[PDB]
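Asker: Submitted below is the structure of interest, expressed as structure tokens.
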Amino acid sequence: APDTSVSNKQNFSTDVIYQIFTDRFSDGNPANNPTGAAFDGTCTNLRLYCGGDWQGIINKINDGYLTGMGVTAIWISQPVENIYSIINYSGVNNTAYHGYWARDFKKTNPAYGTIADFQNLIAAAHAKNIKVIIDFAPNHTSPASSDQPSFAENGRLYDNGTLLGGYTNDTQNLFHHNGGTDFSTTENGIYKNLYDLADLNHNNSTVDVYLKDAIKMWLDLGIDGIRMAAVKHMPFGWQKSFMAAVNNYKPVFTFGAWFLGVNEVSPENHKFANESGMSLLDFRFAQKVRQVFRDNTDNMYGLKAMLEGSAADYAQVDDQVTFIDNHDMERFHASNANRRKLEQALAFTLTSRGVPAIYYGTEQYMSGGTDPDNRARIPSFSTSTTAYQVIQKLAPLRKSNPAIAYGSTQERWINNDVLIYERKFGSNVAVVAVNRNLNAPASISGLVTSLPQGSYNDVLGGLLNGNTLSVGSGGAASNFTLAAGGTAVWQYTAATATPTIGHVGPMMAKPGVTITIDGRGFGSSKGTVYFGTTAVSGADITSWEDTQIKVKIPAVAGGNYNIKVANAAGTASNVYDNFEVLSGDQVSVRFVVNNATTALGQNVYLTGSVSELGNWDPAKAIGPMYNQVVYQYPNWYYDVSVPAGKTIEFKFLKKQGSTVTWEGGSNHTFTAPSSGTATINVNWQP
Ligand SMILES: OC[C@H]1O[C@H](O[C@H]2[C@H](O)[C@@H](O)[C@@H](O[C@H]3[C@H](O)[C@@H](O)[C@@H](O[C@H]4[C@H](O)[C@@H](O)[C@@H](O[C@H]5[C@H](O)[C@@H](O)[C@@H](O[C@H]6[C@H](O)[C@@H](O)[C@@H](O[C@H]7[C@H](O)[C@@H](O)[C@H](O)O[C@@H]7CO)O[C@@H]6CO)O[C@@H]5CO)O[C@@H]4CO)O[C@@H]3CO)O[C@@H]2CO)[C@H](O)[C@@H](O)[C@@H]1O
Ligand SMILES: OC[C@H]1O[C@H](O[C@H]2[C@H](O)[C@@H](O)[C@@H](O[C@H]3[C@H](O)[C@@H](O)[C@@H](O[C@H]4[C@H](O)[C@@H](O)[C@@H](O)O[C@@H]4CO)O[C@@H]3CO)O[C@@H]2CO)[C@H](O)[C@@H](O)[C@@H]1O
Ligand SMILES: OC[C@H]1O[C@H](O[C@H]2[C@H](O)[C@@H](O)[C@@H](O[C@H]3[C@H](O)[C@@H](O)[C@@H](O[C@H]4[C@H](O)[C@@H](O)[C@@H](O)O[C@@H]4CO)O[C@@H]3CO)O[C@@H]2CO)[C@H](O)[C@@H](O)[C@@H]1O
Ligand SMILES: OC[C@H]1O[C@H](O[C@H]2[C@H](O)[C@@H](O)[C@@H](O[C@H]3[C@H](O)[C@@H](O)[C@@H](O)O[C@@H]3CO)O[C@@H]2CO)[C@H](O)[C@@H](O)[C@@H]1O
Ligand SMILES: [Ca+2]
Ligand SMILES: [Ca+2]
Ligand SMILES: [Ca+2]
């Protein structure tokens, strides 16, 4: 199958995601609607259930709404069973219409539908070449109060109907009991509750094994991807172990929700996206887009900086899920604003690197403040809006033009209000021009592109006041006027002679696992795949065609490898770096080091005898470790994903910048559990 196939669960870069807030999309089955105080058919009380369900989605898939838009993937509310409690938050009734208050990760939310309904959804979607992504929030169960168990459902957790435990009398310690987070520190945000939500304790073997078993059920149900909620609030080490569980079973494209504010650039965020085993929702991208196109708080130079910076900060920038708004921020379109702002932001996003996601209703110019005013029922299913047609014209390009899906990004023309950027992949090119200035046209002269000589029609057909482009030799464009609020797209595709890797996924797995290598110019006959210097050919290459390769990871030592391929003739491709071969199945282990005193600015890290521990290289050490919540300084702790059943040697380090102080004495030793969790407690050796 080709890289663009709906069967490709490892690569969403050629897709366009449509984010669906299930309850607010389409009530296809009134029979499953909640009743009484938990319900409002009119959807006037946005904190109640409105009736939107999976049948509705199926209907909207079958009637051409999504497909007509060029949508090729959907991201839906967390499908798992939520609490049925109607929570009164100071005079206002609230329901789990949003799906984020889980009670049983192995059952469905009856308001959305049954397991049978879910299967029907998967089938209907797939039949229409639409991939299905589910929100998954293993961070917590639901709102709770230990002192008052009668509040809500006391964050109770069930296992396919079997009560595991609740927030009150949590003898098992399934949850954390460290109060609520104040978002002051990462550690604080991880080991304390989000709001009043019962924080799951992933160091608890039951919880760990349960959640990993739960996701398997959904993977078995045929999901094509996962949107991990509140990833900044779960141990990064545990999440890597979760991603390993997924990847070592049935790998599916996964991205986490890690909020970033205006002008916020987080190295931690980058590191997470770079080493966790999942990508992220591109908040950096979205916030900048809003500043430039919506709020006018930065100009095209800021947009360009974000593009160049992000391309350098993210190992796999093409896996980042972009967007212009969502269920947690005001809707992009301000009721009083000019619609061209939203249309341009849309066009920009659809043609930019990464994986574009469109919040349901954006195409209908929905306006709304913060939660829940931004979660109103989609008021129309009209295909006649300008925004609908924009998506309709550009979405398909991600499929037909690999430059848009995998291409680099380069600024070709720029001023305060104008940005003309180029996407390039192999023999494929796309040039996009955007003039944010709604009042002033710009004179474009001196534009140089990689487009071959010729005349290029605006892919938008002038919908956004675009124009035709005339390119001479050397890729020089004839002078032209970029209309006020003008947005244009010119593109060119052609066969690529040299094997060119555009994408690889998953990016972290143990040997034997099958990975997907997408691009162009691979040729029809099997070639060779390289994991570092190790060459793989023949049988272990399950399938090989021009745009996609399926190959099993060879049994090489755990570590980070550069992936490369060569066609049957021996011609090598570019290198796709950062591939992590695990040392085997993973388990999440908590490392605790006692009496490790330090100086302000200097932190304790963990290093060990396996790649998961950085193989004794302090530059690849795990940390910095935590010392505030679960354990207090001078005791440090951290949750780490390590190879199950392996006997591992380790030591702790103190680091100040790049300067490192090693523990004295002999290495510590322990053997990782074969499944579940473990806590290794040792003293700092001077
Ligand atoms: O020994 C003393 C005492 O200890 C214990 O009590 C402590 C609690 O254990 C502890 O959790 C802590 O809770 C307090 C919070 O720290 C504090 O913030 C406050 O919480 C308020 C909150 O401040 C309010 O804003 C309000 O929250 C609203 C949100 O503002 C809304 O936006 C909305 O939200 C929900 C969204 O609608 C959902 O979509 C979803 O969000 C998801 C995102 O959409 C998604 O993108 C992302 O991926 O994931 C998100 C999460 O899944 O969920 C959101 C959260 O539900 O709705 C909420 C809720 O109305 O209300 C809360 C609660 O009033 O107050 C908390 C209570 O004090 O501090 C306690 C005291 O120290 C014991 O429990 C107790 O018995 C003991 O007496
Ligand atoms: O934003 C969160 C913080 O995260 C990082 O802070 C780290 C420090 O870099 C570590 O050095 C360590 O801090 C220890 C400190 O090393 C230790 O000496 C002790 O600090 C005393 C200190 O001796 C005394 O002079 C006075 O300042 O009181 C301090 C508090 O007792 O204890 C510290 C831990 O409490 O750990 C923290 C993480 O907790 C980051 O570098 C910081 O910017 C940031 O604040
Ligand atoms: O592959 C080569 C070798 O790899 C393995 O060695 C590991 C060790 O097992 C780790 O302990 C670590 O070594 C640290 C050491 O723990 C630390 O004390 C420090 O050693 C200093 C020492 O304190 C000081 O007294 C003096 O002797 O200098 C030493 C440094 O040379 O620093 C060590 C790291 O530099 O890391 C190494 C790998 O680097 C394996 O055990 C070996 O068999 C193998 O040869
Ligand atoms: O080798 C020629 C020339 O190439 C490169 O310049 C290009 C700029 O990088 C690119 O921004 C664009 O420049 C336009 C400005 O963006 C715009 O504001 C206005 O000033 O017109 C410019 C074009 O006339 O195009 C040029 C190429 O024409 C390279 O950066 C230069 O060093 C080099 O001289
Ligand atoms: Ca319904
Ligand atoms: Ca947590
Ligand atoms: Ca890379």
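We're sticking with Swiss-Prot numbering for chain A, so the shown stretch reads 28-713, in order.
For this deposited structure, the header notes the method as X-ray crystallography, 2.0 Å.
Positions of Cβ are set from backbone N, Cα and C atoms, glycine also.
What Swiss-Prot records for 127-128, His167, 172-174, 220-223, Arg254, 259-260, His354, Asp398, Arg402 is substrate binding site. Under the heading Ca(2+) 3 binding site, Swiss-Prot lists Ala342, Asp604. For 526-607, the entry in Swiss-Prot reads domain 'IPT/TIG'. Residues or ranges marked as domain 'CBM20' by Swiss-Prot: 608-713. Quoted from Swiss-Prot, the note on the mutagenesis of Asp355 to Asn is: Reduces activity 56000-fold. Reduces activity 520000-fold; when associated with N-256.
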Asker: May I ask which of the recorded positions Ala342, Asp355, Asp604 is closest to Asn220 (substrate binding site) if we compare their C-alpha atoms?
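Answerer: That would be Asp355, nearest by Cα distance.
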Asker: Can you tell me the CA-to-CA distance separating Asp398 (substrate binding site) and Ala342 (Ca(2+) 3 binding site), as a whole number of Å?
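Answerer: Their Cα atoms are separated by 33 Å.
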Asker: Per DSSP, what is the residue tally for the domain 'CBM20' (608-713) in helix, strand and coil?
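Answerer: DSSP classes over the domain 'CBM20' (608-713) add up to 6 helix, 50 strand, 50 coil.
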Asker: How far is it from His260 (substrate binding site) to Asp355 (mutagenesis position), counting Cα to Cα, in Å?
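Answerer: Rounded to a whole number, the Cα-Cα distance is 16 Å.
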Asker: For a quick check of understanding: among the binding-site residues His167, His260, which residue's Cβ has the most other Cβ atoms within 10 Å?
Answerer: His167
Asker: So if I draw a 10 Å sphere around the Cβ of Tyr222 (substrate binding site), how many other Cβ atoms end up inside it?
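Answerer: I count 8 other Cβ atoms within 10 Å of it.
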Asker: Please identify, among the recorded positions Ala342, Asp355, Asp604, the one with the smallest Cα-Cα distance to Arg254 (substrate binding site).
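Answerer: Nearest listed residue in space: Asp355.
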Asker: DSSP secondary structure for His260 (substrate binding site), reduced to helix/strand/coil, please.
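Answerer: Helix, per DSSP.
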Asker: Output: those recorded positions from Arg254, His260, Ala342, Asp355, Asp604 whose CB lies less than 6 Å from an atom of ligand 7, in sequence order; none if no residue fits.
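Answerer: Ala342, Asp604, in sequence order.
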Asker: Checking the recorded positions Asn220, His260, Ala342, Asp355, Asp604: which ones have Cβ within under 6 Å of ligand 6?
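Answerer: Among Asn220, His260, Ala342, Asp355, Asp604, near ligand 6: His260.
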Asker: Are there residues of the same chain, six or more positions away from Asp355 (mutagenesis position), whose CB falls under 8 angstroms from its CB, and which are they?
Answerer: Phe286, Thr397, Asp398, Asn401
Asker: Can you tell me which of these recorded positions sit near ligand 1, meaning the Cβ is under 6 Å from at least one of its atoms: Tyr222, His260, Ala342, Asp355, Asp604?
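Answerer: If the test is a Cβ under 6 Å from any atom of ligand 1, the answer is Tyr222, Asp355.
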Asker: Do any residues at least six apart in sequence from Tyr127 (substrate binding site), in the same chain, have a Cβ closer than 8 Å to its Cβ, and if so which, in order?
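Answerer: Result: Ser104, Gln105, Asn109, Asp162, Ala164, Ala256.
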Asker: Within the domain 'IPT/TIG' (526-607), count helix residues (DSSP H, G, I), strand residues (E, B) and coil residues, in that order.
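Answerer: For the domain 'IPT/TIG' (526-607), the helix, strand and coil counts are 3 helix, 46 strand, 33 coil.
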Asker: Which one is it, among the binding-site residues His167, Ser173, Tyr222, that lies nearest to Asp604 (Ca(2+) 3 binding site) by Cα separation?
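Answerer: Looking at Cα distances from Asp604 (Ca(2+) 3 binding site), the smallest one goes to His167.
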Asker: Since the record lists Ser173, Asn220 as binding-site residues, which of them has the fewest other Cβ atoms within 10 Å of its Cβ?
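Answerer: Output over binding-site residues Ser173, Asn220: least Cβ neighbours within 10 Å is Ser173.
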